[PDB]
Amino acid sequence: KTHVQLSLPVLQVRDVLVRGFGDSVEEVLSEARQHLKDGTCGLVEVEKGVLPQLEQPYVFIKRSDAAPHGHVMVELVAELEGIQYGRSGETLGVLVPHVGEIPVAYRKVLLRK
């Protein structure tokens, strides 16, 4: 399928054990896609003082449309030293590996894959 219904566990930034997907724009987008597919991807909601606690390059999920079965359509945009790779709508959060942290909520997304 071109789109996949996912429920992403929302993690507090201070709980996150693995604070990024890797060391290049291409690697983090690759790793984010694999974790999204394997159900091993968490979401941190972006606020003041969140991003400097996470590792660049960042992977964002961004609203791609204005929401089937409650799932907001999103796509991936990466960021490194203030340059973004991709063009999309409003940020829903930054993706990180999920390694068993207890979530505070779930974000239903429809991922363009």
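To match Swiss-Prot, the residue numbers of chain A are left as they are there, and the shown ones run 11-76, 79-125.
Backbone N, Cα and C define each Cβ position, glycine as well.
Counting only same-chain residues six or more apart in sequence, the Cβ atoms lying under 8 angstroms from the Cβ of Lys47 (variant position) belong to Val14, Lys125. According to Swiss-Prot, the natural variant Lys47 to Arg carries the annotation: In strain: Omicron/XBB.1.5, Omicron/EG.5.1.
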Using DSSP, would you call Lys47 (variant position) helix, strand or coil?
-> helix
In the deposited model, 2 residues lying between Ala76 and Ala79 are absent; what is the Cα-Cα distance separating these two residues, in Å, to the nearest whole number?
-> 7
